Amino acid sequence: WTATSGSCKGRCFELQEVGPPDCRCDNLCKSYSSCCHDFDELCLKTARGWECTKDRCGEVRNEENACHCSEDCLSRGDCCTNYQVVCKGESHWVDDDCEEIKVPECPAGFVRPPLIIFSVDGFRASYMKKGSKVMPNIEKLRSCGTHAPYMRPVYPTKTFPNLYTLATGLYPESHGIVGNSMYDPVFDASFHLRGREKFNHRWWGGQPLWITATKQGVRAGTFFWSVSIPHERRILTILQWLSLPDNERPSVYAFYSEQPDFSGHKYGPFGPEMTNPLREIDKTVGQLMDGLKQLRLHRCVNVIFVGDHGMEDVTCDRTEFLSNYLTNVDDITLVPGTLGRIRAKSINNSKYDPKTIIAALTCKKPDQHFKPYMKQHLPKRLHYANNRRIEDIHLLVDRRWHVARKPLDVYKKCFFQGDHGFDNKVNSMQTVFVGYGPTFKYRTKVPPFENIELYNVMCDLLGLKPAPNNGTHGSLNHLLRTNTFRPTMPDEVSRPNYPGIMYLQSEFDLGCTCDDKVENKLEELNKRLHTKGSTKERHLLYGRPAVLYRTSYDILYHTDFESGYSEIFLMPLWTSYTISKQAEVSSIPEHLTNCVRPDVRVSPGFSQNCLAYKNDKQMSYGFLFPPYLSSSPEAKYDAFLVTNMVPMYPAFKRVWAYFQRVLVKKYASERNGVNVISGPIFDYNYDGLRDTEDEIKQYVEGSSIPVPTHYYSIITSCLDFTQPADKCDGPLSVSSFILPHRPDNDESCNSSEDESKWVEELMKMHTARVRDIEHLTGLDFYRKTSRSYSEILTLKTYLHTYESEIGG
Ligand SMILES: *[C@@H]1O[C@H](CO)[C@@H](O[C@@H]2O[C@H](CO)[C@@H](O[C@@H]3O[C@H](CO[C@H]4O[C@H](CO)[C@@H](O)[C@H](O[C@H]5O[C@H](CO)[C@@H](O)[C@H](O)[C@@H]5O[C@H]5O[C@H](CO)[C@@H](O)[C@H](O)[C@@H]5O)[C@@H]4O)[C@@H](O)[C@H](O)[C@@H]3O)[C@H](O)[C@H]2NC(C)=O)[C@H](O)[C@H]1NC(C)=O
Ligand SMILES: O=C(c1ccc2[nH]nnc2c1)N1C[C@H]2C[C@H](S(=O)(=O)CCc3cc(Cl)cc(Cl)c3)C[C@H]2C1
Ligand SMILES: [Ca+2]
Ligand SMILES: [Zn+2]
Ligand SMILES: [Zn+2]
């Protein structure tokens, strides 16, 4: 209940929210059904439209109009945004050639440039080019400001998770909003778009931009709006707020449009009906920019034009039904659409087995338009597992399709032609970023980037200190004219040992054999230089990674590779090696197939042993540096050391073998040599961060040898391919993957065929930022290049998507 007896007289869109049961007058009062009786009357005038006409000029102030053209309106700060235009012979902003804004040009009283966030729902990246002829204002912004060809949302590519990520720089797994619809099992409640649950503050984690602002002395406009409030009043309210006196005027503002998403669902991404929604948006933009020119703020304010996601062609008849795969279709709840999420209908059930549910859903029709995963097995770049609100069973749906439970749900719950929510790397989901203002750069294109990064930047524009988030602060410095944040490499925590020869063959009882006995001052002095690291600057191109936690490890040099070997985990943390274009693939000689040699630099006590592997019929082994790419038959023995060996399921070895034997050489040819760093990853609790010694859930049977949950490689080369990797002057180029270490190849439906038909496809799906691997390993790469640190942060955030050219 609320006594709505109070009044909004002079409180129209007040900024401090008063508490029940007195009536509110802010842009959220509607959604809580708690407005004062006169709110509609006083605060939402509509009379005479939103534009001045000639006859309206100089007029007599009438408080009933929606906006004014009366002489005193500039003073009152409430003119129609075109007042200067029709009444004062002034041109529109869109018509002025754009002048570089070399310094802020702000009126007396503005202690800092304000920031306006203009967010547009469902604004697909390719709109900027395709709809350009009917969006001149937005095309002005793009072309004079700083733009990216596209910006990448988070997964799921849905509205709530994506808007809240903009405001926090957090993955949904961390912020709490993992879907538009969610079930929390500790709350036993459901978050849906309709209804009032989504209002309880308990769903919303992280610290959003406006709280960050308040907590540090910067006042904020309120971000959310109410659906019935038209866009014109939304603009005029933002300009009114900007006319407030210095001590009350917010410094950060938000605008939001339901379009073009609302139509995209109706007409599809490119339906001819779409031109109007776009025309509208552009007009709204024009109205902000004209309004800011009226207030002398158009060369003072920084504007961010940003979308939350894109839009794909989707229709009813492209629905896949679980009822055609399952029998007990009724002992499951499904969260449907462009992503599936499954749980037991009741926890009263002990007969409920996910293993059989997954199997029932795996590669079961040749045509299949989805794929089941357990959430811990989803690609790590999706960062979609570490939250109780994410159900164990996830369905990745194909672009252009839906998953539903039964058919009844689709005709009784065709009307739509567009949707969104697919994998964040799918082209049609990409969205927009343009930045315009004094602090942004002038006529500047920047590379595509992930939206989790904007929070840091928006804090920079405000002089705020960003709350702990998932961006990599400094990775977007190249967007800005001048930045308050000069980033610095983290400090090495653990320094390495450099062990020489300290053990004799006979001290090792490891159960390994090797045919290596057949045995010169000139070529003995030589390989000594290899074990001290005389070819280290060939295989360690960017300096050694740093270890950012306390642990005991040894560096190990060889002719063809070099490693950081963990006495704790009994295997290397990283292994680094350069393969030049000219290098050639040889095969493992018949005699050395089962060769495993002790490493006389490392004690028997801190070594793996062949015995345990023999005893464990589930587990086999692999090597980090591949023997196939040894530079000489002699150097090859180096690859068989007990300290280059890692545990690997037979099924994984297939994957690994073909990566090592075929793809490395291929990349080396296409890229002009590559530098490869490879290693294990342990993330048993799937939080995207390295596990500690005492969080290991799986050892090789009868040993203290941990089993990785994943395998990574980082493949680097010269961005200019005419330069070999090992002699690169300028910028670098990189691609990486985090491969799940799994005992079967159920993920690949063509897996019984030749590796050449399915392995590279899997690797692609599990593409990765170097930054993701840093979280998962606790290492820090690229410590010694010729490149600026900011450039190196940009590079560690890059993700190679394997999607073709945006637009067509
Ligand atoms: C992306 O970036 C984030 C932020 O930097 C990283 O997540 C941080 O990781 C660390 C280590 O795991 C956590 O530290 C622990 O924190 C607790 C106390 O923390 C409390 O207070 C903080 C800060 O005020 C608060 O954010 C936490 O709130 C969580 O839990 C709420 C429910 O109880 C929930 O409403 C909220 O959304 C948030 O939930 C998520 O995080 C928790 C982690 O605690 C997780 O269990 C849950 O599933 C959600 O994902 C919390 O009450 C200390 O006592 C511990 O000792 C420990 O140091 C930070 O809490 C955590 N911060 C956030 C915001 O999640 C991610 O690791 C990073 N991802 C990657 C891949 O790098
Ligand atoms: O109906 C939809 C909607 C939109 C599309 C869809 N597709 N499929 N289903 C969809 C449903 N909606 C109404 C809601 C209110 C807005 S809001 O005004 O609260 C966001 C303002 C804001 C801006 C920033 Cl920058 C950050 C944050 Cl956190 C919030 C969010 C919601 C969308
Ligand atoms: Ca972990
Ligand atoms: Zn949206
Ligand atoms: Zn939508």
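Each position is counted from 1, following the chain as shown.
The way this entry was determined, per its header, is X-ray crystallography, 2.6 Å.
Backbone N, Cα and C define each Cβ position, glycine as well.
Same-chain residues lying 6+ beyond the ends of the domain 'SMB 2' (48-92) with a Cβ under 8 Å from its Cβ atoms: 232-233, 235-236, 239-240, 242-243, 286-291, 293-295. If you look up Swiss-Prot, you'll see 48-92 marked as domain 'SMB 2'.
Long-range C-beta contacts of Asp121 (mutagenesis position), restricted to its own chain and to partners at least six residues apart, with a cutoff below 8 Å, comprise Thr159, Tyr256, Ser257, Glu258, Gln259, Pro260, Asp261, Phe262, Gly307, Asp308, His309. Quoted from Swiss-Prot for the published mutagenesis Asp121 to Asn (Swiss-Prot position 171): Abolishes lysophospholipase D activity.
Annotation note: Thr159 (mutagenesis position) sits in a helical segment as assigned by DSSP. Swiss-Prot documents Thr159 to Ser (Swiss-Prot position 209) as a published mutagenesis change and attaches the note 15% of wild-type lysophospholipase D activity.
Among the sequence features in Swiss-Prot, the mutagenesis site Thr159 to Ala (Swiss-Prot position 209) is noted as follows: Abolishes lysophospholipase D activity.
With a cut-off of 8 Å between CB atoms and residues at least 6 apart in sequence, the same chain places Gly122, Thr157, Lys158, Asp261, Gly264, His309, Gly310, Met311, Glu312, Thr338, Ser428, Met429 near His420 (1-tetradecanoyl-sn-glycerol 3-phosphate binding site), listed in sequence order. The 1-tetradecanoyl-sn-glycerol 3-phosphate binding site feature in Swiss-Prot is assigned to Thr159, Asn180, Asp261, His420.
Residues or ranges marked as 1-hexadecanoyl-sn-glycero-3-phosphate binding site in Swiss-Prot (evidence: similarity to another entry): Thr159, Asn180, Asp261, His420. Its Cβ placed at the centre, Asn180 (1-tetradecanoyl-sn-glycerol 3-phosphate binding site) has 18 other Cβ atoms within 10 Å.
DSSP gives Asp261 (mutagenesis position) a helix state. Counting every protein chain shown, 23 other Cβ atoms lie within 10 Å of the Cβ of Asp261 (mutagenesis position). For the mutagenesis of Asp261 to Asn (Swiss-Prot position 311), Swiss-Prot gives this note: Abolishes lysophospholipase D activity. The structure shown keeps the original residue.
Experimental mutagenesis at this site is recorded by Swiss-Prot as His265 to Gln (Swiss-Prot position 315), annotated: 20% of wild-type lysophospholipase D activity.
The note that Swiss-Prot attaches to the published mutagenesis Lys380 to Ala (Swiss-Prot position 430) is: Impaired secretion. No effect on lysophospholipase activity. In the three-state DSSP reading, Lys380 (mutagenesis position) counts as helix. All protein chains shown were included, and the count of other CB atoms within 10 Å of the CB of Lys380 (mutagenesis position) stands at 28.
The Ca(2+) binding site feature in Swiss-Prot is assigned to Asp683, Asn685, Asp687, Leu689, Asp691. Using a 10 Å Cβ-Cβ cutoff, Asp687 (Ca(2+) binding site) registers 17 neighbours.
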Hey, how far do the C-alpha atoms of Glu519 and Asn520 sit from each other in angstrom, given the 2-residue hole? 10
The recorded positions listed are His265, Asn685, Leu689; by CA-CA distance, the one closest to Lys380 (mutagenesis position) is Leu689
Using the Cβ centroid of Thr159, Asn180, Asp261, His420 as the reference point for the 1-tetradecanoyl-sn-glycerol 3-phosphate site, which residues of the same chain not in that list have Cβ within 8 Å? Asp121, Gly122, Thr157, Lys158, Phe160, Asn162, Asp308, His309, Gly421
For the recorded Ca(2+) site, whose residues are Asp683, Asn685, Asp687, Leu689, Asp691, find every other residue on that chain with a C-beta no more than 8 angstroms from the centre of their C-beta atoms, and list them by sequence position. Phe682, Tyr684, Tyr686, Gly688, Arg690, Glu695, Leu776
Using CB under 6 Å from any atom of ligand 2, narrow the recorded positions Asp121, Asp261, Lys380, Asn685, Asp687, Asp691 to the ones that qualify. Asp121, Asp261
Quick one: give me the count of other CB atoms within 10 A of the CB of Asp691 (Ca(2+) binding site). 19
Cα-Cα separation of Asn685 (Ca(2+) binding site) and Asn180 (1-tetradecanoyl-sn-glycerol 3-phosphate binding site), in Å? 25
Which Cβ among the recorded positions (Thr159, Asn685) has the fewest C-beta neighbours inside 10 Å? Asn685
